[PDB]
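Everything below concerns the one structure shown next.
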Amino acid sequence: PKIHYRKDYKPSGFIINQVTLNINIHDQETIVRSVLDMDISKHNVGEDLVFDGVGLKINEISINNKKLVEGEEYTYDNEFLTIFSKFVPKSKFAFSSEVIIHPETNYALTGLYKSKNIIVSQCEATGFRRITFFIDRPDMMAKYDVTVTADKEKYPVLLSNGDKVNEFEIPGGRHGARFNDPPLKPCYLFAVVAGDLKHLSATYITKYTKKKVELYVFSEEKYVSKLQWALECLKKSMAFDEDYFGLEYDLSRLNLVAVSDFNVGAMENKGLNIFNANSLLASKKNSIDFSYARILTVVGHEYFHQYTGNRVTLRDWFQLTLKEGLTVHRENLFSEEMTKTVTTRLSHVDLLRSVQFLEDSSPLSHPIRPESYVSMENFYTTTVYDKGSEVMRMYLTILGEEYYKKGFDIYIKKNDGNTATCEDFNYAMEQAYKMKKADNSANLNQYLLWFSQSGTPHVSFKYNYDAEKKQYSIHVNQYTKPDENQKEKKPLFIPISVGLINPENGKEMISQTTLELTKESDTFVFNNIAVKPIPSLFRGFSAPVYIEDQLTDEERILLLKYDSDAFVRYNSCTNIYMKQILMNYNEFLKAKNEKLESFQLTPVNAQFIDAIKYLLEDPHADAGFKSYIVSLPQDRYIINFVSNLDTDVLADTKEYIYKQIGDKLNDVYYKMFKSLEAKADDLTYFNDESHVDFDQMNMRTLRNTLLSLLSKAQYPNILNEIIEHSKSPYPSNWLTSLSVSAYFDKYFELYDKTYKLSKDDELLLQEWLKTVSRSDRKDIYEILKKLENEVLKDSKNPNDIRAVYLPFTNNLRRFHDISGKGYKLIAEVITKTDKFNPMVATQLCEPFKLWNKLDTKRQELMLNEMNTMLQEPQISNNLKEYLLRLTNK
Ligand SMILES: O=C(CNc1cc(F)cc(F)c1)N[C@@H](C(=O)NO)c1ccc(-c2cc(F)c(F)c(F)c2)cc1
Ligand SMILES: [Mg+2]
Ligand SMILES: [Mg+2]
Ligand SMILES: [Mg+2]
Ligand SMILES: [Mg+2]
Ligand SMILES: [Zn+2]
């Protein structure tokens, strides 16, 4: 397998100036004719002309309208088309080809493929070569002139990039459309869509040039009523880029298209963004609440690529985080402003510190700009995206809004229309940094280590207060564990947003302050500090690090109650929980290991429980925040702090802690569940798809979290509430009634009720599948067998497969059954899926990522299944490369 190295980047010996495509869709095949107007670059040294071309059936290839002859003038091996240099012209020439491809049987969903009755392309990263021959790398920019033809009845709507410049009828019930896109673009942003699409549309007038932009959102006819929120989100995205960044859309039209079969969430093809239907379509009657934030973030994300990815492009794939991390950061700024809820930022931190921290301490650990890759499909990772976003956000923390905006505009103005690298962005931020510090000697050279150094830094603290001197000191240390990428880890530039809370009145003691830690350790001293403060550290989660605050639980409770920063309050709660979890875990472990007939458990801190009650009973406190404080930290967060983690002992630990708190607060929980109903389930705007209230959605989250806690606790007659909840019009509510009914004899009655509510909407049925998959059922293995036989069957839809299996893999007690039956089951699903969709098979490997963190018996069970998958003769390149790296082989 070819390893590509970042240091090996070299420009092509060739240039592709113009692409002229004819894509003729027929019943059993698609014919692709392509003329490439090419040239010889200054880097050419007489080499063979090598095109990428994967799975193409050649009808003919030509140079300057002279048919080429196979074996003597070119070789094709189903991966590379090699034209021997003797037959390669030395000046401007035309290469042309006609190939046959087969979208109908393209179940890997890369290149050109059929999703239900829609023909659709997915070309990022290296999928364009599955459509026609190309030098398939993002530094080959070309103009595109694309004609698509098809049966008019099956495919009345034809779309590609650029302006539709012709529409014409063809004998035999066919028709064509020609799309010309003069501005240069890389081939991974090419797209084509053909189908019986229905749409909503609007006109957006840009803020400064007053250009009219036509906005279209498309789906299959059955789901056209689910398009309205997406259109509203697109308008919102457009306005936010104008308002925050001063950036306007440059083209006359923007199309968004939903398809049912998609490997990921969505794709930013220029003027033609293509979406997983679950990330574009929603209605209040047929979607859970999560869909609304999902559509907002995904529509926003693809729109923000128009600058950060499409107008400023990548030189090579090693710069992926420069468009993905930066666009996630732009998307997070947008979402935070649109939702105006503190849980938006908390939810991104929660994902980073569980999923991405796990990845960064796994054998898969890599920096946000890796040094090498084998599979580009495996290159797309939470490290590149989400740690990338936190690295791009730290620039804003360091610079402040005004100078961040100045540096960002320097980046856009200097690189608009050109490729760029991570260094280019750092240079633009450095210029703003010089301006801010009024110091042209200031620099961000150290900041570049965030792109090259893998692993999560640990930041720890000690404090000193001299009452007589009124002098306060914060001593800070940073440390990154050595790994396979660096034997010696260098200190990073770590910005530490800090407040100092007066413990007597809860007030701020200093102005906003960002400590710039640039050494392995430093001491930050504050004078005129009138009383000993409680420090509020890493406000907003200001760096992607393990925070060791070294505070007592009494101090953390005070921050939880009285601090001004939502993250520090939530993190103080998290830290209290974590101390309790580790202590009880060790006590349960010892009792198991020593076969104790009796033992003691350390109870949950009573003042902590009192503080939870105090916040829950505060009517001015935020419902979303409340839902976070009654939930223990995620299992994948906990696992970063325990070696040889016994999942059974952890399940017993969580059970004890939840029972402790519930035994004190269940009556509070129940009272709030009842009092929240009126506002949480208000139907005033149920038939207004444009009216989305994130606060109300957070109140439903709180109710459904409380209902879960009360159901698990078998709170007296709570089943009455569950049954009434099942009649709510909101799917978040009636799907909640299914999963919380798992603890009752009514489960299968609600199983059937919610199935009939769900089965006639493709996306709702998938949410139903997830709810069943996630259900806390002792018979979950028989239930999964039932889903397989009755609902899932042989579906190759990734949404179907992921819905049935991934939630179950988070069932701590049952997926990790000591027999290994859960590992066996998911390995069978991975191997089966790998026959037709390697990239989704690799997604289904996610539960194995922590394999070497578990107890030794479960490590061996997991390792056995991965070795079994690795031994399959037909294993894909994706799956082999991933499991080889994951198993340290
Ligand atoms: O949708 C999402 C959710 N984020 C995400 C985060 C991860 F860490 C991993 C992941 F998979 C997704 N991201 C978008 C995005 O960034 N849109 O702008 C995206 C992601 C991957 C491809 C792609 C790459 C290939 F090599 C392919 F072969 C292929 F079919 C698709 C296309 C678009
Ligand atoms: Mg083929
Ligand atoms: Mg405006
Ligand atoms: Mg289907
Ligand atoms: Mg290794
Ligand atoms: Zn993206």
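Quick note: numbers on chain A are straight from Swiss-Prot, i.e. 196-1084, in order.
Quick reminder: no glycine exception, Cβ is built from N, Cα and C everywhere.
Annotation source Swiss-Prot lists active site, proton acceptor at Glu497. Among the features that Swiss-Prot reports, peptide binding site is placed at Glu319, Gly460, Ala461, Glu463. Residues or ranges marked as Zn(2+) binding site by Swiss-Prot on the basis of experimental evidence: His496, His500, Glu519. Under its mutagenesis annotations, Swiss-Prot gives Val459 to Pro the following note: Severely affects substrate specificity. No effect on Zn(2+) binding.
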Recorded positions compared (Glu463, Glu497) - highest count of Cβ atoms within 10 Å: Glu497
Inter-residue Cα distance where the pair is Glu319 (peptide binding site) and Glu519 (Zn(2+) binding site), in Å: 12
Cα separation, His496 (Zn(2+) binding site) to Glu463 (peptide binding site) (Å, whole number): 8
Cβ neighbour count within 10 Å of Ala461 (peptide binding site): 24
Rounded Cα-Cα span from the residue listed as 'active site, proton acceptor' to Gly460 (peptide binding site), Å: 10
Conformational class of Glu497 (active site, proton acceptor) under the three-state DSSP mapping: helix
For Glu497 (active site, proton acceptor), the one of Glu319, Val459, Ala461 that lies nearest, given that the recorded positions are compared by Cα: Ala461
Nearest of the binding-site residues (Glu319, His496, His500) to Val459 (mutagenesis position) - Cα to Cα: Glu319
Listed recorded positions with Cβ under 6 Å from ligand 6, out of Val459, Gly460, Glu519: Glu519
DSSP state at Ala461 (peptide binding site), helix/strand/coil: strand
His496, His500, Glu519 excluded, remaining Cβ within 8 Å of their centroid (Zn(2+)): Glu463, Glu497, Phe499, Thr503, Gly504, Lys518, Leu521, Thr522, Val523, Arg525, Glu526
Beyond the site residues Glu319, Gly460, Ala461, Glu463: chain residues whose C-beta lies within 8 Å of the centroid, for peptide: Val459, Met462, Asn468, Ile469, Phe470, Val493, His496, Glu497, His500
Between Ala461 (peptide binding site) and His496 (Zn(2+) binding site): CA-CA distance (Å): 9
